[PDB]
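Asks: Here it is: the structure, laid out below.
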Protein chains: 2
Amino acid sequence: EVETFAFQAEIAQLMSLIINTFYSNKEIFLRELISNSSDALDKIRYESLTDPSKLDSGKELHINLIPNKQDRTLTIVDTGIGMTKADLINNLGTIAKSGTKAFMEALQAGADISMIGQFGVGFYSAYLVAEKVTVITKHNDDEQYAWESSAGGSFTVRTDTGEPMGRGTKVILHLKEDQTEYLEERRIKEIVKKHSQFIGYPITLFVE
Amino acid sequence: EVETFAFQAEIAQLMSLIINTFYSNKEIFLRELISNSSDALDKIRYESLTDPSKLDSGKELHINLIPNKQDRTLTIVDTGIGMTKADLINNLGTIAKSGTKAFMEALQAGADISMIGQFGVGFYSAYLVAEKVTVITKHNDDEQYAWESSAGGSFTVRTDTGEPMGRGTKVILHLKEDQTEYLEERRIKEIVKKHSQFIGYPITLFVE
Ligand SMILES: O=S(=O)(Nc1ccc(O)c(-c2c(O)ccc3ccccc23)c1)c1cccs1
Ligand SMILES: O=S(=O)(Nc1ccc(O)c(-c2c(O)ccc3ccccc23)c1)c1cccs1
């Protein structure tokens, strides 16, 4: 029912560098997650151009940001193309192995963590703020799966029995106890307006 | 043998704005083309992760920049995933219609042409420098096609009889007579080092 996998070695080293490096501008995680949502949305929209039944599983293309101060989670929901099980296992549909190689080389020579997105591995910046990240996802061609990792070199995959999502991806960020400012309306808005002003999809910040 | 198509109205307006707006920093076209090559390369690499026969049509993933001062062309070749005929007709595998809408809205309120890539329509910046652009392309699932446009509201598509490319895309830029500085070794290198320093594929500048 639950499958446990080892991260590839270079992805574990990336996750460790992100968890351990002293670096204060942690707010960039949101930009990287939202830009991934936008790319997934760009994809389903492209497919729908020539096949509108691709949107049978939901016509609206949007991003939702949902803070929950009780659970201490920040959730980013998009109704993009989503991921098959095979995508999730392969580093969440990314060429992460070679993206890590380039990113760690760039660091050694000048670069800082904020440039992570340029190497195609922005997702792992969630670990600047989250002790555990849970990706729920549903692709037209597959069933609904949950991926999960508290880092430490392994991640799990299970078919998800939670709330059906139609199509898309939900990234649930279980936040480190000192990172709860990202659950504050004030701070989220500041970040989105600063870093995501030219995303082509409505972004709705849920209030509690 | 030759099919002629009308640009969608908003793509023609984008092309016209790019051709007519007074704007001096035209050098950005190269960054936008090379970043498209990188994305096509990211794609074939991803597919190959789980199916290595995807690289039967060529194992090397690279970008070539080829100036020809005689023909007055600058060519950008990549061995990325390439495009099917259907992709080429649909605005070269992009959601160009809605990307134009966002880009022209951003312009009206602050933005400048250099941000074109953020709206997913970087390709059309080739018209800052080229009087005519010819895209040759080959995708594993289709035959080799050539797309062509001197703007003016129409583009053509034909199956290509030129030199077989295996897999990838060649963008041939027939340069405006006052834009020949982009055929100079000096200037190309300046531009690549400035704007494309973190592309994850070798870029080889051909000498004449
Ligand atoms: O080209 S993509 O595979 N687009 C894509 C497709 C489906 C998806 O569910 C996502 C996606 C999201 O929509 C949301 C979060 C993601 C986190 C890691 C990887 C992909 C995420 C992204 C991509 C992956 C990583 C950055 S862009
Ligand atoms: O997601 S993509 O469809 N990637 C992709 C796939 C195959 C390709 O041949 C290209 C591509 C190139 O490799 C080179 C030039 C292009 C110009 C316009 C559109 C796509 C170009 C780009 C994309 C299209 C436009 C910007 S990124």
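Using Swiss-Prot numbers, chain A covers 16-223, in order.
Note: Cβ is positioned from N, Cα and C throughout, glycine not excepted.
Feature table excerpt (Swiss-Prot):
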MUTAGEN   A:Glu47 to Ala  Strong ATP-binding. Strong interaction with HSF1, HIF1A, ERBB2, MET, KEAP1 and RHOBTB2. No effect on interaction with TSC1
MUTAGEN   A:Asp93 to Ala  Impaired ATP-binding. Strong interaction with HIF1A, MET, KEAP1 and RHOBTB2. Loss of interaction with HSF1 and ERBB2. Los of interaction with TSC1
MUTAGEN   A:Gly97 to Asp  Abolishes ATPase activity
Asks: Would you identify the secondary structure of A:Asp93 (mutagenesis position) according to DSSP, in three states?
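Replies: The three-state answer is strand.
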Asks: Cβ neighbours within 10 Å, counted over all protein chains: which one of the mutagenesis positions A:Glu47, A:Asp93 has the most?
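Replies: The most densely surrounded of these mutagenesis positions is A:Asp93.
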Asks: Please work out the number of neighbouring Cβ atoms within 10 Å of the Cβ of A:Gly97 (mutagenesis position), leaving out its own Cβ.
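Replies: Total other Cβ atoms inside 10 Å, all chains included: 28.
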Asks: Round to a whole number and give the Cα-to-Cα distance in Å for the pair A:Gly97 (mutagenesis position) and A:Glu47 (mutagenesis position).
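Replies: Rounded to the nearest whole number, the Cα-Cα distance is 16 Å.
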Asks: Please report how many Å separate the Cα atom of A:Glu47 (mutagenesis position) from that of A:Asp93 (mutagenesis position), as a whole number.
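Replies: Rounded to a whole number, the Cα-Cα distance is 13 Å.
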